[PDB]
Number of protein chains: 4
Amino acid sequence: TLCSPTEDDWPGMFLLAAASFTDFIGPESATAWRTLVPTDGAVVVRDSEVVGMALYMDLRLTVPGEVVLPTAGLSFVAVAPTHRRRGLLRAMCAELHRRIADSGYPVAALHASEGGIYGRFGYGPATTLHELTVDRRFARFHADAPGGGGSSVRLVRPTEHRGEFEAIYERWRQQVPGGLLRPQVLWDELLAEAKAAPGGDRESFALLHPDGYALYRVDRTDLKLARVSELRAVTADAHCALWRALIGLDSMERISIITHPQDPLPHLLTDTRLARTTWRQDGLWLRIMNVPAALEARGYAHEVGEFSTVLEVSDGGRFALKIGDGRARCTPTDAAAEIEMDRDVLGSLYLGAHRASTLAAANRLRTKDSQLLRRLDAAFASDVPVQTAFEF
Amino acid sequence: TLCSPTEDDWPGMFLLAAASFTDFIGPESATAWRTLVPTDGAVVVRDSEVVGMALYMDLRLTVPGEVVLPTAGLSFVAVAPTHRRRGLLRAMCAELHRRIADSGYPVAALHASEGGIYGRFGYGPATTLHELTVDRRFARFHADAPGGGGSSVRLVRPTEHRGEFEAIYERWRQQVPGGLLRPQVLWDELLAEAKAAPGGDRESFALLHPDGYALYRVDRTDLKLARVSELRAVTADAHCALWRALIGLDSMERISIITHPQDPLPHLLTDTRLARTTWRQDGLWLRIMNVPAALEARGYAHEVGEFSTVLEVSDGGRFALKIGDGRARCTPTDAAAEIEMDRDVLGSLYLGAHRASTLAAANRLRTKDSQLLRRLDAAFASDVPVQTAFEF
Amino acid sequence: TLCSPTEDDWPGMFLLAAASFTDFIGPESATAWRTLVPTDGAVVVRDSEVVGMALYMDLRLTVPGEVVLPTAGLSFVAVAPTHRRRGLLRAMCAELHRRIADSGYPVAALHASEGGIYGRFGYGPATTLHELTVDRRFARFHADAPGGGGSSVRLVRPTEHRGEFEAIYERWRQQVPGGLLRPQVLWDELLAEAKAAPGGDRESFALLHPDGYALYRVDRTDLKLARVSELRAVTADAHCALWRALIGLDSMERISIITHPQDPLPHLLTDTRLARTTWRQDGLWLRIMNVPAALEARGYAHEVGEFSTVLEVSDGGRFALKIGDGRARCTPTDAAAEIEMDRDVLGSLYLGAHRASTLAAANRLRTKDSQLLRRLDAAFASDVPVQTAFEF
Amino acid sequence: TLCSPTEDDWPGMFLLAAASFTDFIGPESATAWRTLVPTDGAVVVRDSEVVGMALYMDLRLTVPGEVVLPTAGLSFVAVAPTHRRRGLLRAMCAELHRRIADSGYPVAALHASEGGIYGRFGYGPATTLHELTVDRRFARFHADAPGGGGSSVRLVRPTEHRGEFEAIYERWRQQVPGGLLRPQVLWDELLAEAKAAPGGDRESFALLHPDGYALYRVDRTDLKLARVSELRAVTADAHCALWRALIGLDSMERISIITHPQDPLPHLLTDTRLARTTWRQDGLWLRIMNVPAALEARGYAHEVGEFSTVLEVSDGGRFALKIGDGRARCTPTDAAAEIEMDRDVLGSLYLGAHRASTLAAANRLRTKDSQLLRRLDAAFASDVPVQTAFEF
Ligand SMILES: [Cl-]
Ligand SMILES: [Cl-]
Ligand SMILES: [Cl-]
Ligand SMILES: [Cl-]
């Protein structure tokens, strides 16, 4: 049977969690994340022990046009290894989606453990994780790079500058598509992870600028690699200044960061090739819950002239879509469809990370008009490049 | 001293080549590539032995709008290890650029051995190489993917279907920015490399469709890896059909290809994550020789409304640039600059591989108007994604 | 500005330390090492936070002839990654050298994080670290090797035999060039490191002989490798007996030790090749602060007949150097130089680790007389091979 | 039975060779090396097939004092895997040593396949192979390094400059202890190996100076490693000039060379640590056949004053040894021994690669007088550092 969990169910859920997630944050930390789950935000399957669970958290997601949407963040999704191929995932996703839609969320979001699961439930990959590794021994800043003229950056202990990190992040998340509000409990969690653990991670340090910060630590095993866990810069000056400081970590051979495809770091160096892409993966996945609410909520490129089309989402409705002056109107119609796509495809287009033209070339997006394709491409494009905030 | 080489100089140039290039194609093959070098296309430095050399080949490069430009392809550039830090590279590049400009080439192009060299001579990286590795054991085609309904693809010996490869490639290179005309000597060279070599590469096979081909071989050392040397598809149907056949290589674990960032392959699969980005690097580099000729020659996005600005290229002139109805007019002016950039930056923008906004964020492109930045971004964008033809 | 640190500065110095040194011993241990730093032995740069620091400790260094010199041991040298290329290192080294020279130290010493830094400040590499790895499964002792006839060696817990280790080390450090006095705080530190740490190093064991000891532990990750942290032997009998016991660690495949190039271990085995050199690096670096005081203080080889020359140290003075009966007299002169060298070169010659002839072949040491070169080589040679005591 | 081989035996010897030596040069090349084997220079054991073989070649070895000794070079030593532990090696070594001693050779020499075999037959390791790997991307020459002011070095094809290589090598081998005369057949062999082989080694190049040459090739598998097979420099200027050219191989990450422990290369660089010791091994092994002839033939250090002692070689005679003015007189005596050592130990001392003091510390060399030890150390030391010529 499928139920909202009682307080009695949570020890059983933590057991399933520990057995399902190698990166399980543990019961103390999980209890803190729990404060972000609304009443009726969780489902469990009992056989009595917990053999399936899924929940969503109340999130705030920034989309193009600096618009902030209420977002259901799916998380803590697990089926017991004893109960595979019994349709438990489908049943739990159907119930949560029912609750999320009824609660009035226009979008749901998740981070996927595997890439093959969530497409069939209407989730499309919406942000791209891009790992850059810099061999900092060869790194020289271009003549054009800002801040090559005191340093504005300070090396600090993260726990002593929480207020400054919170304020910089709050500015960042409001101006960048993919930005998430980071509540106080997640700041508590982040700064507890900044601590060195015996047999675990090394101490984290911060580089602090008025308009940016970098959190980094030396890798556990590779003592010549510094991993930047987080760099939030609100200005180009802040971004360059922080990278000048990171390239100044003279005891390291390599600096690595999980960033976005449009990170300007390579262009700050005389040799763009030194900032090597070592890893690429889907970041945030989006399911558009309400097509017209979602399409009307975001801003569109002003550079494209007013145009009208008919969009059909497979079992998601058909809409007269009019885009002009950076705004969309999206109304019901029975007029012939000019564009067809599955719900997951719309999620992938929504933050501007994937081009309509690319999805059309894979036949994930069907139209008979190449002009309409170019107009969609241009309109859905994001002025500010889409980034990934934090994993949940 | 710096001279055009005589026939007597070429053995000395082949020695320097063998000592400079681990992938040196050898004197027979080098003599065939020589047929693409015009009279006065080569310079040598003698100390008497050859201690420096550089040449350019007559190429035809496709740019956005399906426009074909005469292009000087720099190649075979080497300074003897005995004559480093003597300004030989600067002297040879200055002389060839003089000859290329005087001959009336609007653009020069090269493939860079290192990323830190050619920026200072006005070359910007203009295409992006993107290696995808597919674990084909898990690869399943999406319900939406074309051609899941006889097969239109044939497994053939490359040497027996030269005419068909030539015709498909000729269609491809004319419609794709980054496309190069492949002369008969380079078809001779390609199909000679398709042969198995004792102690060297394994036999190459071809997958042939009416509207595409793939050339592939099993890796020398990794016998569970097939490397696609070349996939040219003129239709989405051809692209999907060829990938269905490659995923059908049941004796392989992995298929790898050097492609472009907008390759739709990931979107053909139920799990987009199976097409892993394993390597990323600059491909073709461009030096704009004549700013107004180059800017007027290419097509621009129709989606952006007519706009005017003043572009200054650092020691490259200042121009009144008017872009409307997908065309540019670029005339001399002494009016105040609204946009400033080095010549290399313009090369990087020219085929639409890099966004003005990204280069602006690194301060490689200076303007005080963010609206102008969005308009440049939109205008210079390529409808057909930029690809890399063949290395030279 | 550049100041001696107050008690308030030390938390800021520990932050810079933690961020600069992956092997940072932590504030408790650093506070113990602090007891070896004299009043005015430390400098800091403030921007207010600590952005640069450097100090020296009062050490006692054994040089050829069993002569013990007061030595300034430079340590804890760091510039913040935010303040690179601002001349902070040069400023801090200039001030400490001023204080060290004025305090009457004839020599300064350090261990170098990188090999390219300290040459320009007059430091030359003076000892050579030589890692030997023995595949002990094949190791058989030569018929000639001592102690192949009860065992004189005991397997003990290090913490229970501190008095015996202290007494053996005190005998060792007084008879070996490179020997350092090990104060009580460093014995406290060493025997605390002998403990097993959860997620860290395994338990240390000791092999104890009347005239030697070995400290060893099994490697964290490679459980078939025993690492000898320290072997101090005052007699050849002790050295051989300890190696017989180490080769008796039948659960190990390999024994590794960081020793000196003249370690006789290879010659104790029937197969000298079993003691493989797996790593070689500069150990102790010396800056001669007072040329005449340093040259007069050490003993010279008795085998070379009395000779006189004129030595010029680049911006270090010119001296009439007379060496006879194992003693040097070194007096000011304006007579023509017969030998010229930078100060760093003299440091490299001083403990007999590097031959004048080898440095002459690199033109680091200039003379027009090859007989003088042979005489310098012979005179500066050390009867007892130079070893490295402990890192600081 | 044990016989000198007939012409009929050599096919059987080549079979045993092919099965015994993974680096077997093949019958053509082996037939060329054969020209260096004197009449009665070879023994075979037949069971009829060849189950054991050993031979010596007529060599000329340079020893300290630029003295050239006739030397029996043992080579091509093999016992069939079917005939191990049957005393065939002992029987063949006894017969060849009988023939070598009777023929009037003062010394025999070999390169050892394993380090544990040849000690018991009186061979001691006499030279040390020292592999240096330079990360040439970081390598900068010291201000003091010669030739930092045209280049005197030429990049050439080895086969076109045989005369120049022969003349430089002939100068080198006469002035360096360990030097071997390289006959014309071995020059034929060397320049045939300079060729690229299909599925094998890449093409060899030469760097040619009036007073030195380097032979190098790119590694088969590691295409960023250049291996210097041979560098012969007669002057410090030649040595530095050749290394400036090798560091100029800008397509390589690393240059490796098998050199000697006193190679001045590290001291030519601003960072001595960049020239990393990656491998160390015994090179040439010596068996002193006639103790008095060998000890009287070499020159001794002039810096040590005249001294007399009594040397006993274990089953090798007892001698009154008087060393003065760089010469030794070595006459029979029954006077009490002051120094005792096995024959192999004398071989190890003979070229100055190993110190008497080091061998004494392993009890391989016994005396009750530490003054005598220092005098032996000083006297047997080589002014010109011992190098290894070519493997045989
Ligand atoms: Cl991101
Ligand atoms: Cl491509
Ligand atoms: Cl040591
Ligand atoms: Cl050598």
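In chain D, numbers come from Swiss-Prot; the residues present are 4-50, 56-157, 160-402, in order.
According to its header, the structure was obtained by X-ray crystallography, 2.1 Å.
From the backbone N, Cα and C atoms, a Cβ is placed for every residue, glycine too.
Taken from Swiss-Prot as is:
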| type | residues | note |
| --- | --- | --- |
| BINDING | D:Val85, D:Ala86, D:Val87, D:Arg93, D:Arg94, D:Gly95, D:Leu96, D:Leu97, D:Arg98, D:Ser121, D:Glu122 | acetyl-CoA binding site |
| MUTAGEN | D:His119 to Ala | Decreases catalytic activity on AG substrates, leads to a change in the number of acetylated sites |
| MUTAGEN | D:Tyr126 to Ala | Abolishes catalytic activity on AG substrates. Abolishes catalytic activity on HupB |
| ACT_SITE | D:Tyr126 | active site, proton donor |
| MUTAGEN | D:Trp197 to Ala | Abolishes catalytic activity on AG substrates |
| MUTAGEN | D:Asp292 to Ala | Nearly abolishes catalytic activity on AG substrates |
| MUTAGEN | D:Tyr310 to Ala | Nearly abolishes catalytic activity on AG substrates |
| ACT_SITE | D:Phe402 | active site, proton acceptor |
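When the Cα atoms are compared, D:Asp292 (mutagenesis position) and D:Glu122 (acetyl-CoA binding site) turn out to be 10 Å apart.
Checking each of the mutagenesis positions D:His119, D:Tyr126, D:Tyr310 against D:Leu96 (acetyl-CoA binding site) by C-alpha distance, the shortest gap belongs to D:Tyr126. Fewest other C-beta atoms within 10 Å: among the recorded positions D:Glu122, D:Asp292, that description fits D:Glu122.
Filtering of the recorded positions D:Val87, D:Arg94, D:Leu96, D:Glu122, D:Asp292, D:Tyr310 by Cβ separation from chain C (threshold: under 8 Å) yields D:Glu122, D:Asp292, ordered along the sequence. Those residues noted as binding acetyl-CoA (D:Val85, D:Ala86, D:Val87, D:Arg93, D:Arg94, D:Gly95, D:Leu96, D:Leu97, D:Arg98, D:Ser121, D:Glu122) have their most widely separated CA atoms at a distance of 19 Å.
With all protein chains in the displayed structure included, the most crowded Cβ environment within 10 Å among the recorded positions D:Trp197, D:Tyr310, D:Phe402 is that of D:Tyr310. Neighbour counts were taken as the number of other C-beta atoms within 10 angstroms of each residue's C-beta; across the recorded positions D:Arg94, D:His119, the minimum falls on D:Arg94. Over all protein chains present, the Cβ of D:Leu96 (acetyl-CoA binding site) has 19 other Cβ atoms lying within 10 Å.
Spatially close to D:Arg98 (acetyl-CoA binding site) yet at least six residues away along the chain are D:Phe129, judged by Cβ distances under 8 angstroms. Neighbour list (D:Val85 (acetyl-CoA binding site), Cβ cut-off 8 Å, at least 6 residues apart, same chain): D:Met61, D:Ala62, D:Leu63, D:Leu97, D:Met100, D:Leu118. In space, D:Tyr126 is the closest of the recorded positions D:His119, D:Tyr126, D:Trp197, D:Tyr310, D:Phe402 to D:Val87 (acetyl-CoA binding site), judged by Cα positions. Considering only the recorded positions D:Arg94, D:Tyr126, D:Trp197, D:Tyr310, D:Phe402, D:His119 (mutagenesis position) has D:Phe402 as its nearest partner by CA-CA distance. The residue listed as 'active site, proton acceptor' sits 13 Å from D:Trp197 (mutagenesis position), counting Cα to Cα. Under the three-state DSSP scheme, D:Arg98 (acetyl-CoA binding site) falls in the helix class. Other Cβ atoms within 10 Å of the Cβ of D:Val87 (acetyl-CoA binding site) number 21 in total over all chains.
Within 10 Å of the C-beta of D:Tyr126 (mutagenesis position) we count 24 further C-beta atoms, all protein chains included. Secondary structure at D:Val87 (acetyl-CoA binding site), as computed by DSSP, is strand. Separation of the C-alpha atoms of D:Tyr126 (mutagenesis position) and D:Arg94 (acetyl-CoA binding site): 17 Å, rounded to the nearest whole number.
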